[PDB]
Amino acid sequence: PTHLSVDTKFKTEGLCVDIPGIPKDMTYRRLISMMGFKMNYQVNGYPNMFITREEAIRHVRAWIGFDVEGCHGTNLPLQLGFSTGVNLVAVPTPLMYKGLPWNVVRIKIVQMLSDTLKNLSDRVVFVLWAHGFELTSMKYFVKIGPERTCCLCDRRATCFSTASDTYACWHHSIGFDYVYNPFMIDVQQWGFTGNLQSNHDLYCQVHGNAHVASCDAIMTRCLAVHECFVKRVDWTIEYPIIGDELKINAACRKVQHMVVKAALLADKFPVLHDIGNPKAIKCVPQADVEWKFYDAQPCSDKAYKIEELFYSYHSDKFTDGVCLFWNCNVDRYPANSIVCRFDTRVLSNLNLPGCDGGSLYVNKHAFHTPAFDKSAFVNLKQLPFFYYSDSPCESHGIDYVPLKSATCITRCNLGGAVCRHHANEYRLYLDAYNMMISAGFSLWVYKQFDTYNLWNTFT
Ligand SMILES: CC1CCN(C(=O)c2cc3ccccc3o2)CC1
Ligand SMILES: [Zn+2]
Ligand SMILES: [Zn+2]
Ligand SMILES: [Zn+2]
């Protein structure tokens, strides 16, 4: 039960308008053969062009929605649409390109996939809502065979060049003309009633239908993301490290401790209501405060309604003390809150386009996050940068330029000049802070929060 068997059945009903007379009885083995490919009884790591839903979920970073719409099959020009928003027109002699022959179209395809995927995945997974032309056009830009490595590096080959007879990964494919050993999944095989637009529109209002192939390619990948990450959630699937994952997670832990410690010192709340992670630990273990935990898993569809989290009869009084919502996305935060909210609009290799304005944030695990909404924070203000420390001014053990900063809240800065230890610690914390902010996180705090109240914690 590793890969999808080629002898598995393929429902051909969705294919019979572009392919009239298609047999109802059909396997992946026969379909691949009909697509013009020959698998030659090869036991070399590529057992099937098509993959299982479980394999697609593990390779979500590789997903590229793909759709082909006939402008006028062998005689008529095709419109190739991709979930990148690209539309290429191929002649057989929302970015719209004029009609060009396949020999130049395939070059643009390799360029586009390589630029989109090089920092995301070792492969491409073509996400389809298959009607016929997308499958029968694959032979014009795809070559298959045994699993290979890049000519210039150790990564698996994802491209082929007919000019040099060589193979390359997404990083070394400049001037390559064929997509090598791609993967694909037909969403129509999952059991749906009705056309793509009707099933997509049940869950998403952000993607519209202009009737161009890229629009359908976008709706397909969106529907696939809703099915695999919004309605069905799996926090047991690990994902490889492709960027600053560890540094961002470490920075997040440092910022949480810093912000929560300072709020408890500035406003001395008697109780803290920690809403979120059922496996959460006190971020400030030495604080005097009464720490009360409330379990809520990450919401992947719509943000939690504060009325359902707090009401229906716990301290009961959430109005007492402070509330901490560290990645616990709610519709409107109460005024007495400390909040970390991920901004779904952020551009990064970790954040993939999602469903209904939301985004698929992939960092060790995949978390579909509801659309960032500025109105959730009307009772709060943006938390400004500050570094706070009550640790002794003692260096122990990198060089030095004297630090001067109004936001270095330490005994040394209070007393006039920042010590070397607190200057090192301040710069490291500011680096972690910028990492976390640029990863897409946003910090919000109750309006009375004032760092001026921290200077008196040194007396
Ligand atoms: C897009 C965000 C990125 C950071 N996330 C978490 O670190 C996380 C883990 C967890 C477990 C339970 C409740 C909330 C939780 O947030 C997921 C959300
Ligand atoms: Zn390479
Ligand atoms: Zn959508
Ligand atoms: Zn100091």
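To match Swiss-Prot, the residue numbers of chain A are left as they are there, and the shown ones run 5949-6020, 6027-6047, 6076-6295, 6298-6381, 6388-6449.
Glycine is treated like the rest: Cβ placed from N, Cα and C.
Sequence-distant neighbours of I5967 (variant position) (same chain, six or more apart, CB under 8 Å from its CB) are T5960, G6114, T6118, listed in sequence order. Here Swiss-Prot notes a natural variant, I5967 to V, with the remark: In strain: Omicron/BA.1, Omicron/BA.2, Omicron/BA.2.12.1, Omicron/BA.2.75, Omicron/BA.4, Omicron/BA.5, Omicron/BQ.1.1, Omicron/XBB.1.5, Omicron/EG.5.1.
Sequence annotations record features per position, and here Swiss-Prot assigns active site to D6015 (among others). Here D6015 (active site) comes close to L6034, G6035, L6110, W6111, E6116, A6195, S6196, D6198, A6199, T6202: these same-chain residues lie at least six apart in sequence, with C-beta atoms under 8 angstroms from its C-beta.
A sphere of 10 angstroms centred on the C-beta of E6017 (active site) encloses 20 other C-beta atoms. According to its DSSP assignment, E6017 (active site) is in a strand. Per Swiss-Prot, the feature active site maps to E6017 (among others).
Cβ contacts within 10 Å of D6256 (S-adenosyl-L-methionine binding site), excluding its own Cβ and spanning all protein chains shown: 22. Per Swiss-Prot, S-adenosyl-L-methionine binding site is recorded for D6256, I6257, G6258, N6259, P6260, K6261, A6262.
For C6377, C6402, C6409, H6412, the entry in Swiss-Prot reads Zn(2+) 16 binding site, with the evidence type experimental evidence. A helical conformation is recorded for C6402 (Zn(2+) 16 binding site) in the three-state DSSP classification.
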Most Cβ neighbours inside 10 Å, all chains, among the binding-site residues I6257, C6377, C6409:
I6257
Candidate with sparsest Cβ neighbourhood (10 Å radius) among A6262, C6402, the listed binding-site residues:
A6262
Residues close to Zn(2+) 16 site centre defined by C6377, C6402, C6409, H6412, Cβ within 8 Å:
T6400, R6401, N6403, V6408, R6410, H6411, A6413
For a quick check of packing: other C-beta atoms within 10 Å of the C-beta of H6412 (Zn(2+) 16 binding site), how many?
25
What does the structure give for the C-alpha distance between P6260 (S-adenosyl-L-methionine binding site) and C6377 (Zn(2+) 16 binding site)? Integer Å is fine.
37
When you rank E6017, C6377, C6402, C6409, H6412 by Cα distance to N6259 (S-adenosyl-L-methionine binding site), which of the recorded positions ends up on top as the closest?
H6412
Other than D6256, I6257, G6258, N6259, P6260, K6261, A6262, which residues of the same chain sit close to S-adenosyl-L-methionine? List them in sequence order, counting a residue when its Cβ is within 8 Å of the Cβ centroid of the site.
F6275, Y6276, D6277, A6278, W6310, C6312
Pairwise Cα distance for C6402 (Zn(2+) 16 binding site)/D6256 (S-adenosyl-L-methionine binding site) [Å, integer]:
33
